[PDB]
Amino acid sequence: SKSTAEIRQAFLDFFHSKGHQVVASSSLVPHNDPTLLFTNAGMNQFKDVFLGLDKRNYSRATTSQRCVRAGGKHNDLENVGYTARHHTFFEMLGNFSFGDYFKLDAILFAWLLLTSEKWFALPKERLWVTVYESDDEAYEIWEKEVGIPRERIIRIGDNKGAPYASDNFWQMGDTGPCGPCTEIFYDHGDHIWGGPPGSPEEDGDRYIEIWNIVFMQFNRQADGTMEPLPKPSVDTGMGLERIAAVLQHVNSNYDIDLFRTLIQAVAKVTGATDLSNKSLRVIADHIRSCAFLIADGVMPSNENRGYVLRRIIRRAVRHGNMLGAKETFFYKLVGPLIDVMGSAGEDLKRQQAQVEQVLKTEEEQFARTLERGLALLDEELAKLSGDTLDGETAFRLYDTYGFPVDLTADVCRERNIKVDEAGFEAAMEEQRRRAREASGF
Ligand SMILES: Nc1ncnc2c1ncn2[C@@H]1O[C@H](COP(=O)(O)OP(=O)(O)CP(=O)(O)O)[C@@H](O)[C@H]1O
Ligand SMILES: [Mg+2]
Ligand SMILES: [Mg+2]
Ligand SMILES: [Mg+2]
């Protein structure tokens, strides 16, 4: 089968050959949005083009966008290591039409790439699609132009309990370009728990969402009102790792060549003996988000973007501990990461020394308190009655040992114990009040 690298290039080559302009991935740091924490979709760099405020020399584009979903609208941090299909850092393969082709040709491009003998040659019987319930045009295309049997075409309405709140209405922000979308799913087999989309068991890893094709129609305003876009457009997004899994005949994103190699590197530097566990997969994922965030200019801190980075670094170091790592390890995975990323690893390669030093410093700093915090936590979980750790202990872990609340919660989750988050937030504010009271400002 093709390697992840070959799949990335094949996708871009397909669209370049179909008249699309190849455009480089944008940074993980949003160029001009204070609002958005990290780039979480291929659309972000084209946002103003879809709005009609910015014009390109080209009417169609294609990119492999590095994305991080670890906060805000789309936060997948707590899915990492629990689902087959979620990363913090991942690449979104996209094709974009800026007032060019619309619904029919978008759907055909996708079906061709996925099912053509000349291209990915996936079997049609394993593919399922969804459309926005009111999108009769997309439905008819799939049914009569592509020939999907009706039993594999699923209409999805406002299933998130509000107007336009739907798995088939795509909107990356509270404002900005958005629209109904049609999505292609692959059935990984009945040995896997989960139902098709539109069932209460859709969240299972059996029917995995591969490719999301958005029909950009509206600009959503702060009033929540939908203003029509000047030109109807197309924004699609396919997960590189997810399509790599399908193509390499594996069910989990972590079973693809890239992660098999990365996970091996993780086991090597930590001394882990298991070929896979939650922690090996978590660290493999985290090095990608941490290294690439640093390479894109994000520095660890206790505020905003810097804190999300710091939080991810520290969770990876904690998982390293659980594997039994005996020396500073996390920064040692930057080399191995650069290598598995191929052409998408060249920016990181340039900044390898900087990134390794940031990660080494951060891990060494946290190591001062980690084991002692873990001992305290273990001590408090042993004397705990009930399924919830009080927010006082969580605050103590934070205040003295530098455990972010989600790191503490991550440890507790593994033992079937919850963390009283409100109790933690209350403790945090009371300290803020003490700081105001004493300082006087
Ligand atoms: N955390 C993540 N890890 C890996 N791939 C992801 C991802 N989030 C999204 N993708 C991929 O990017 C594509 C387009 O993004 P979209 O915003 O539609 O994702 P989504 O959040 O609907 C997928 P899911 O329902 O599985 O979370 C998806 O079809 C999926 O293939
Ligand atoms: Mg999601
Ligand atoms: Mg989805
Ligand atoms: Mg989607």
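Chain A uses Swiss-Prot numbers throughout; the residues present, in order, are 2-442.
According to its header, this structure was worked out by X-ray crystallography, 2.1 Å.
Backbone N, Cα and C define each Cβ position, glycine as well.
In this view, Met44 (mutagenesis position) is surrounded by 26 other Cβ atoms within 10 Å of its Cβ, with every protein chain counted. Quoted from Swiss-Prot for the published mutagenesis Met44 to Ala: In mutant 6A; abolished binding to lactate and protein lactylation; when associated with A-70, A-171, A-213 and 236-A--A-238.
In Swiss-Prot, a published mutagenesis experiment is listed as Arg70 to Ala, annotated In mutant 6A; abolished binding to lactate and protein lactylation; when associated with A-44, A-171, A-213 and 236-A--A-238. In ATP-binding mutant; abolished ability to mediate protein lactylation; when associated with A-171 and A-240. Secondary structure from DSSP puts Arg70 (mutagenesis position) in coil.
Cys179 (mutagenesis position) has a Cβ environment of 24 other Cβ atoms inside 10 Å. Mapped onto three states, the DSSP output places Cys179 (mutagenesis position) in strand. Mutagenesis annotation in Swiss-Prot: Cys179 to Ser, described as Inactivates the enzyme; the structure shown retains the original residue.
For the published mutagenesis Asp188 to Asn, Swiss-Prot gives the following note: No inactivation. DSSP assigns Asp188 (mutagenesis position) to a strand in the three-state reduction. For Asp188 (mutagenesis position), the same-chain residues lying six or more positions away in sequence with a CB closer than 8 A to its CB are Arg127, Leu128, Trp129, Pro197, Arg207, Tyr208.
A C-beta separation below 8 Å, combined with a sequence spacing of at least six in one chain, links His189 (mutagenesis position) to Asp206, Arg207, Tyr208, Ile209, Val247, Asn252. For the published mutagenesis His189 to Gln, Swiss-Prot gives the following note: Inactivates the enzyme.
According to Swiss-Prot, the mutagenesis experiment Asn213 to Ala carries the following note: In mutant 6A; abolished binding to lactate and protein lactylation; when associated with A-44, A-70, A-171 and 236-A--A-238. In sequence order, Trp171, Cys182, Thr183, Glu184, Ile185, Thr237, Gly238, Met239 make up the list of same-chain residues 6 or more apart from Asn213 (mutagenesis position) whose Cβ falls under 8 Å from its Cβ.
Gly238 to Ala appears in Swiss-Prot as a published mutagenesis result, with the remark: Greatly decreases affinity for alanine with only small changes in affinity for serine and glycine, in a 2-442 residue construct. The DSSP secondary structure for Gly238 (mutagenesis position) is strand.
The note that Swiss-Prot attaches to the published mutagenesis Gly240 to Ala is: In ATP-binding mutant; abolished ability to mediate protein lactylation.
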Entries of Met44, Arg70, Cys179, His189, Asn213, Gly238 (mutagenesis positions) sitting next to ligand 4, with Cβ under 6 Å as the cut-off: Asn213
Mutagenesis positions whose CB lies under 6 angstroms from ligand 1, from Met44, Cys179, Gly240: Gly240
Rounded inter-Cα distance in Å - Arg70 (mutagenesis position), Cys179 (mutagenesis position): 18
Between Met44 (mutagenesis position) and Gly240 (mutagenesis position): CA-CA distance (Å): 13
C-alpha spacing of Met44 (mutagenesis position) relative to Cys179 (mutagenesis position), in angstrom: 10
